[PDB]
Amino acid sequence: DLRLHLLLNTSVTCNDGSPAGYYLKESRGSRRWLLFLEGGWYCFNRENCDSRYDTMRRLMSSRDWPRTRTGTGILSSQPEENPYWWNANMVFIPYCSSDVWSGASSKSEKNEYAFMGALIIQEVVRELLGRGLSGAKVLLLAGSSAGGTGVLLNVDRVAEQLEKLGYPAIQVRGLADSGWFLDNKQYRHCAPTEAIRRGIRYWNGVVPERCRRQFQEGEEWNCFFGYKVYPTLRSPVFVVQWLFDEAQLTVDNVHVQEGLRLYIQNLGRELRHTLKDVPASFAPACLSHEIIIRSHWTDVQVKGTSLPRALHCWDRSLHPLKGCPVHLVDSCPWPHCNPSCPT
Ligand SMILES: O=C(/C=C/C=C/c1ccc2c(c1)OCO2)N1CCCCC1
Ligand SMILES: *[C@@H]1O[C@H](CO)[C@@H](O)[C@H](O)[C@H]1NC(C)=O
């Protein structure tokens, strides 16, 4: 089990002003650290954040969090369930800021809610340095769904923070799961581009510096889209993305005749195209919302290679490799054309 620690700097808060936190299981002797960002959509104005507070309060507040959680999938400490990093130090960071991990704004007389996702990540890293992270060789910042987009937004800032604090030997890397979205046309027609544009203003959202300098003021929403922000990043990032992701289809208003068949096939081709120049990637031809912290994450294969194997080959590459591939993108054009897709 992973044990809850609420942040000692109680000014770094969840949406409602309660302290943010992290769950930790230490592994003495290991110099690998895995920090995982939870997902769960977002909210972008007073009215829709008020609704989220009524029926999704654990995503806005720490008041009801449990004292422990069980690590599963890539967060499991059992080699049978996690062939990749079962002996690592494990950290689960709850998503309680509703801002795709981008915010830097406190609750005040002008702000009903605090949006502090970017500061939560920084404060967790700072407090872990005194709990063993100072001795790390690799820090892998991972995350699923909104947490996967959060990895893309924050991995280079973690690297810069550790350099400025005097720890240049820790190698910072990212693993973005299910957070690589397209700003495409909907099948029928608040779209993500508009909702994110409003969210950035409401959250005081921040984006990576090189991407910000390309797109400039008013256009920072572009940096929330993986294919646009990825080429600006300096840290190594492994991208996991279903070709027919259910959250992508939801925002596209897809819930089969010729028009819809062509729409779905074109979506898969577009996603494949955006990954052509991403050297470390795993993209199966499945319709799914399943994520890498699920217990059976080992079961899916692309071209005969599982995700835990691909991640191990990635580790070796950062020391091509015979029989140890890292670029695994399906080419078949319809969901479940890969027989290993989740049931
Ligand atoms: O958190 C999510 C999905 C969140 C999607 C977040 C998101 C959607 C569109 C975007 C974006 C981020 O930036 C670029 O455009 N879940 C979906 C399925 C599993 C439950 C959680
Ligand atoms: C607490 O966090 C806030 C926001 O990141 C920061 O301004 C302040 O310096 C922090 N204080 C300490 C003692 O870490």
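Residue numbering for chain A follows Swiss-Prot; the residues present correspond to positions 88-276, 285-350, 356-419, 428-451, in that order.
Using N, Cα and C of the backbone, Cβ positions are placed for all residues, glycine too.
For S232 (mutagenesis position), the Cβ neighbour count at a 10 Å cut-off comes to 21, with all displayed protein chains included. Per Swiss-Prot, the feature active site, charge relay system maps to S232 (among others); the stated evidence is experimental evidence.
Sequence-distant contacts (6 or more apart, same chain, Cβ under 8 Å) of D340 (active site, charge relay system) comprise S265, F268, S388, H389. Annotated active site, charge relay system per Swiss-Prot: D340 (among others), in sequence order, evidence recorded as experimental evidence.
The active site, charge relay system annotation in Swiss-Prot covers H389 (among others) and is backed by experimental evidence. Packing around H389 (active site, charge relay system) is summarised by its Cβ count: 15 other Cβ atoms lie within 10 angstroms of its Cβ, all protein chains included.
Experimental mutagenesis is annotated in Swiss-Prot for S232 to A, with the remark: Abolishes enzyme activity. Unable to mediate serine depalmitoleoylation of WNT proteins.
DSSP gives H389 (active site, charge relay system) a coil state; it is part of no helix or strand.
Checked against ligand 2, the recorded positions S232, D340, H389 give no residue with a Cβ under 6 Å from it. A break of 8 residues separates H419 from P428 in the model, and their Cα atoms lie 12 Å apart. Here 5 residues go unmodelled in the deposited structure, bounded by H350 on one side and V356 on the other; the Cα atoms of these bounding residues are 11 Å apart.
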